[PDB]
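**Q** Before we start, here is the structure in question, set down as structure tokens.
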Amino acid sequence: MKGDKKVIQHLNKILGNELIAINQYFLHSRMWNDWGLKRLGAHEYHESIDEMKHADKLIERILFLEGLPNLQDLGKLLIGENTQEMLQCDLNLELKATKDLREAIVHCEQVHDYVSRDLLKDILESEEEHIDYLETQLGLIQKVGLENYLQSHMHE
Amino acid sequence: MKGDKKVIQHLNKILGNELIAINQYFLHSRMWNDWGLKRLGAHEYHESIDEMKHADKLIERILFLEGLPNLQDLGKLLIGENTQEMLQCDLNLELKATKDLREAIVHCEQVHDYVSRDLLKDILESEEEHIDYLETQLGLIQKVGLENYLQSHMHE
Amino acid sequence: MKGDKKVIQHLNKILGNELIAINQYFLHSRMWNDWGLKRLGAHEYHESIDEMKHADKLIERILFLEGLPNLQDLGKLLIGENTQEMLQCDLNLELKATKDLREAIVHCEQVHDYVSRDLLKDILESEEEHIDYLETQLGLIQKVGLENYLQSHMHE
Amino acid sequence: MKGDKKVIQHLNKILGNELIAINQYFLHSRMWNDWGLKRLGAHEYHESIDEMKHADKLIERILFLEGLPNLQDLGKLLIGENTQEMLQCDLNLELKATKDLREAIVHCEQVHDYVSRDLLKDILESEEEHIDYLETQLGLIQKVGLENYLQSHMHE
Amino acid sequence: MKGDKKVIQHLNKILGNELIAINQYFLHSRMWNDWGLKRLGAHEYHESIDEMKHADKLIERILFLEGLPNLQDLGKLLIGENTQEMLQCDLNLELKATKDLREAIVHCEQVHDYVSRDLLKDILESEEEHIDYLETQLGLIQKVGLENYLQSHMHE
Amino acid sequence: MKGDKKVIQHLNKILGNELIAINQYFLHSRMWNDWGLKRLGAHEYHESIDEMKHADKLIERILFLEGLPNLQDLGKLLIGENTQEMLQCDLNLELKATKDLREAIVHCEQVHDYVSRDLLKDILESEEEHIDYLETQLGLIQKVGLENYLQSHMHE
Amino acid sequence: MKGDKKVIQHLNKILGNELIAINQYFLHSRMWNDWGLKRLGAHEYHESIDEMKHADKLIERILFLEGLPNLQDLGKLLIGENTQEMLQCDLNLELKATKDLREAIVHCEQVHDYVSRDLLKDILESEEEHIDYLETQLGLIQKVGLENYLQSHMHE
Ligand code: HEM
Ligand code: HEM
Ligand code: HEM
Ligand code: HEM
Ligand SMILES: O=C1NC(=O)c2c(NCc3cc(O)cc(Cl)c3)cccc21
Ligand SMILES: O=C1NC(=O)c2c(NCc3cc(O)cc(Cl)c3)cccc21
């Protein structure tokens, strides 16, 4: 079904954000695992998986709309060097992601692509859940201290 | 069954305390969940539900006694800004509650409303168990330290 | 995540409506149970529980957006004195609630808070189901007569 | 299998009748559900489903006989404005339906299309059971009164 | 264990009320069954059984306190001749019975027979549950009308 | 609940489209079954059923909004004469249907009937799935050839 | 455990190849699904997953050996425009991957990193299986014809 060119461009922009997040969250997960922080490693793995699922749906939607999904262009990974930085890099990525999501929803609405909007809204709900998680972790580091915080994420 | 007017006033006073506590504990529970202190949030949720059940039984007793239950006149919620203060706000509300319970029981006994007395005594037992919980948490904060206490309440 | 100030104000207004409904439906339920109209009492109890679940989600969303949920202010309960009046009181409350939900949705849309919009839309669907139930009961009273209507709501 | 042209015309007329009845019964069912008369709504739904199954067998038979099933021409729906009229409208439709079925069976017999006769006889048995139901409901309205009759059809 | 002479007189007074109630409710049950009001009959049967159980516990307590249970003196049965009258006779009996239970409890408290008081408090809770049932039935008769009320009690 | 008059007009137009689709898909299904293309027949049968369910929800919504569902007017069925034409006929109908759904959604949004909008969005999601199916079948005919395409749809 | 610098460079180069393959196979999978070639889509999806698992193990080895996994640099995807091209593009990528795997194994053997060699040998075995699958498909297209080949890959 011939989709709107600018909707397809927005969907590819969203997909690009997801493809960064897949790699960033996966590397962070494996870094936390390598350091023995397996509860962080496991949770971050699941966040990577969720972004893979979102990317799948974006790819399927773009193809349905007779556009070309762009898996070639990979933007900049925001990789941290310690736990606090890694969590803040994830949060910085997610805040960029939700901005792009809202702007894409605006355009979907304007051209009456209500199904694409609904997909983007569902992704937006998942990204906001991830922001909640990250902001919560950063706060917990302040409330319990970093040493306790890391201790609590050693074991699953 | 036509009840004693002052018994009904006492029951409405106890009901009004339960209505305060329902909201205060519910909000405290949600705050703790939002901060990632999910063990506190779940416990405080169960306290809120327990107060809901007491409010139900009071409403039912008042109507049996041909009174008008008063769910309109909400008193002041004691909301803290940190865990220590929230625990102390809960404890302060519970001391007011048990004082008012004792006085209502005195009056039930005087007018021979032994069934209302038995209900209030059961509520009093529940509120004293809540006081023991609160006093114990405030004591653990001293013994284990605030950061450890919070760390032990991150996960359910 | 820092939410829009007016969204949080709209969310607290919807919550304020839900807090009224919880108490109004819970009281109506227990009055119907006291009168032996147990099917009305049970249905109205589930209406109250559903408002409780809505208030929960509103509180959780307000806190995620870094607002302060307002459980202190309680508006006017519309308590009827008989079954026709109680049903009409519930319907009056619900029509005010849905007016406020639509105005809140408009504003969420304009500030691109599509997740809050989705929450409010789900609450609105539930409120329109309750309106359908209420209008149907009022119509049944006309079709079968008040004495039959009440007879049919004696047993659960 | 090339069938008799007049038989096919009869089958298309009966199909026409079933198509009216599908839509009339489905609308009546949903009106009754909207009014809170769920037992009537459910029974009328099942009547609609039964006519849908008859239309399916007529369509299949016409196609086997190398005719063109006519799903395009929809005759007049008889929609009531209250229960009493709705039942009589269904009954008026059924009486037309059975008169046409009998004339079709006569023609099937004359041209030795004994299988089409058997299909039509089975549909006729279904329509006579529907007439039995409808006559019985209208008799019950007289015996128990309209308010009782309607009361008895509120719940499933 | 030697009991207080006046407590034992109070226990025998309450026993005498239960013994009246056993027979009045049993006969009312069986009258209602004979009339085809089987839901009233079954419920009144269970009220009789509950009174039998209270009488058992009272007999048992009196004998432990080395008194003589008086099963000889049977007070006046209040036997109605129609449903509304029967319920009012049960209610009248229950109000006399709860008056006596309150007076007996006062004296147990005075002489420190706190186990006997607790037994009597349990019995009083059951009698106040029965008062609630009776008052509700009489109210229902007014709200749905006698003919409907009886109709709803033909079948279990 | 008093619906917007123009929303109700839109809902009746979408309902009108669904009623065409029910009949067209049902007839196409039974043609495919008569020709021995049972997998196409069963798939198209399920498309018809899906449209019946949409029609049901529209009828229910219209009645709730105190409008009159129009089941009397039946637009033009697009009946193909072979498999390729039948699929393209279905696709032409779906493309009209989604255009009308988008226009209906626009109006629902502008008058704040967000629940009607949500219903229509869910139907649009189902219609866009049906467009994907149809486009895919027509593309498969080109990729595997008509004879293989039909062969692959002989058996369920 | 500090690893050999060039071993790690070899591992990051194999990882780069796997990252290309992940995206190339996932896009090809979703293209085939969009075209209705669901058996090809499913198989190509599992090929993508298996490269994902290979990339995970490579990332985990690199981190253990105290190197930095490079998920930032993404080589050239070879995307076909039809089934035959897509299979050949996959095969071209696999032939490059196996050449790079052999050279890496040579180096691991020379510096005695036997565990890295064993990991790469396992990956090589999987890639040779993929080569086998791809050459076989290309051969089948010649043997059965493209239309039959595609036909056989419509349905899982
Ligand atoms: C801020 C106001 C309130 C909130 C946010 C709230 C929240 C909740 C929630 C989330 C539940 C559990 C529902 C479920 O099972 O999913 C619940 C249950 C319940 N609520 Fe409330 N509630 C409120 C006020 C009240 C009040 C005022 C009453 C009584 C007057 C009440 C009576 C009950 C009862 C009896 C239950 C059943 C609990 C059980 O037995 O499991 N609630 N409430
Ligand atoms: C009019 C006089 C009475 C009648 C007609 C009557 C009738 C009955 C009946 C029909 C049952 C059910 C037995 C069964 O089928 O298993 C029963 C149970 C019983 N009755 Fe009576 N009864 C009478 C008096 C009494 C008295 C005076 C007492 C005690 C002093 C008593 C104590 C009990 C007890 C303890 C049970 C067992 C209840 C249970 O646990 O189910 N009854 N009676
Ligand atoms: C107003 C138009 C129609 C409406 C609203 C309607 C509605 C429905 C509904 C709601 C169902 C149940 C679906 C499910 O939950 O599984 C159904 C089933 C069915 N419909 Fe219709 N329908 C319509 C017209 C037709 C027509 C014209 C035909 C055939 C010519 C038909 C044939 C069928 C059949 C065969 C079934 C399955 C019944 C069974 O065996 O259980 N419908 N319909
Ligand atoms: C275009 C980029 C990618 C897409 C679209 C994608 C998609 C998917 C999907 C749909 C799943 C299945 C999730 C589920 O339903 O359970 C999955 C699983 C997985 N992915 Fe990815 N992925 C991508 C990139 C990556 C990368 C870069 C890695 C690691 C380097 C990776 C590692 C994994 C792993 C380990 C699994 C679990 C598979 C299993 O064992 O079942 N993926 N991916
Ligand atoms: O309700 C209808 N039923 C039909 O059959 C029909 C049409 N016919 C198309 C057709 C299909 C064939 O295989 C063969 C022929 Cl000659 C015709 C057209 C409009 C409406 C209807
Ligand atoms: O397709 C149709 N849908 C309808 O509603 C309808 C009719 N309506 C009768 C009616 C029912 C009411 O409750 C109230 C009114 Cl004033 C009218 C009549 C013919 C055809 C149709």
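Determined by X-ray crystallography, 2.0 Å, according to the entry header.
For all residues, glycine too, the Cβ spot is worked out from N, Cα and C.
Straight from Swiss-Prot, here's the annotation block:
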- A:1-145: domain 'Ferritin-like diiron' (DOMAIN)
- A:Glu18, A:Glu51, A:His54, A:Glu127: Fe(2+) Fe1 binding site (BINDING)
- A:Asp34 to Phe: About 30% active in Fe(2+) oxidation and storage, diiron-binding site does not coordinate fully, decreased overall flexibility of the BFR, partially occludes B-pores, see Fe ion inside the B-pore (MUTAGEN)
- A:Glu51, A:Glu94, A:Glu127, A:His130: Fe(2+) Fe2 binding site (BINDING)
- A:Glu85 to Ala: Assembles into normal BFR with wild-type ability to oxidize Fe(2+) and store Fe(3+), 5.5-fold decrease in rate of iron release from BRF, greatly reduced affinity for Bfd (MUTAGEN)
- A:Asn148 to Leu: About 70% active in Fe(2+) oxidation and storage, diiron-binding site does not coordinate fully, decreased overall flexibility of the BFR, loss of 1 ligand to K(+), reveals more Fe cations bound inside the BFR cavity (MUTAGEN)
- A:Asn148, A:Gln151: K(+) binding site (BINDING)
- A:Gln151 to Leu: About 70% active in Fe(2+) oxidation and storage, diiron-binding site does not coordinate fully, loss of bound K(+) (MUTAGEN)
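Mind running through what each feature is packed against?
**A** Secondary structure of the domain 'Ferritin-like diiron' (A:1-145) per DSSP, as helix, strand and coil residue counts: 116 helix, 0 strand, 29 coil.
Within 10 Å of the C-beta of A:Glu51 (Fe(2+) Fe1 binding site) we count 26 further C-beta atoms, all protein chains included.
Of all Cβ atoms in the shown protein chains, 15 besides its own fall within 10 Å of the Cβ of A:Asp34 (mutagenesis position).
Residues near A:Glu85 (mutagenesis position) in space but far in sequence (CB under 8 A, at least 6 apart, same chain): none are found.
In three-state terms derived from DSSP, A:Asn148 (mutagenesis position) belongs to a helical segment.
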**Q** When the number of other CB atoms within 10 A of each residue's CB is tallied over all shown chains, which of the mutagenesis positions A:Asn148, A:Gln151 has the maximum?
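**A** When each Cβ's neighbours within 10 Å are tallied, A:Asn148 leads.
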**Q** Closest of the recorded positions to A:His54 (Fe(2+) Fe1 binding site), Cα to Cα, picking from A:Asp34, A:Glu94, A:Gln151?
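**A** Nearest listed residue in space: A:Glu94.
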**Q** My understanding is the cutoff is Cβ-Cβ under 8 Å with a sequence separation of 6 or more in the same chain; which residues meet that for A:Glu94 (Fe(2+) Fe2 binding site)?
**A** A:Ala21, A:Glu127, A:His130, A:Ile131, A:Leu134
**Q** Which recorded positions from the set A:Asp34, A:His130, A:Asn148 have a C-beta atom lying less than 6 Å away from ligand 5?
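**A** From A:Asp34, A:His130, A:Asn148, counting a Cβ under 6 Å from ligand 5 as near, there are none.
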**Q** To the nearest whole angstrom, what is the C-alpha distance linking A:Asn148 (mutagenesis position) and A:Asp34 (mutagenesis position)?
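**A** Here the two Cα atoms are 19 Å apart.
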**Q** Which is it, of A:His54, A:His130: the one of these binding-site residues whose Cβ has the most other Cβ atoms within 10 Å?
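**A** Neighbour-count leader: A:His54.
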**Q** Counting distance between Cα atoms, which of the recorded positions A:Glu18, A:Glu51, A:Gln151 is nearest A:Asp34 (mutagenesis position)?
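**A** With Cα distances computed to A:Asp34 (mutagenesis position), the winner among A:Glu18, A:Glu51, A:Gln151 is A:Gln151.
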**Q** Within 8 Å of the Cβ centre of A:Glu51, A:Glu94, A:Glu127, A:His130, which other residues of the chain have their Cβ, at the recorded Fe(2+) Fe2 site?
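**A** Other same-chain residues with Cβ inside the cutoff are A:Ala21, A:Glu47, A:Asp50, A:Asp90, A:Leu93, A:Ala97, A:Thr98, A:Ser126, A:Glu128, A:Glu129, A:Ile131.
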**Q** Give the distance between the Cα atoms of A:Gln151 (mutagenesis position) and A:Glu18 (Fe(2+) Fe1 binding site), rounded to the nearest whole Å.
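**A** About 30 Å separate the Cα atoms of these two residues.
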**Q** Looking at the recorded positions A:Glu18, A:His54, A:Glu127, A:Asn148, which ones have a CB within reach of chain B, meaning under 8 Å Cβ to CB?
**A** A:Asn148
**Q** Other than A:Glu18, A:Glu51, A:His54, A:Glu127, which residues of the same chain sit close to Fe(2+) Fe1? List them in sequence order, counting a residue when its Cβ is within 8 Å of the Cβ centroid of the site.
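**A** For the Fe(2+) Fe1 site the neighbour list reads A:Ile14, A:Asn17, A:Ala21, A:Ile22, A:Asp50, A:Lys53, A:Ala55, A:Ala97, A:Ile123, A:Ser126.
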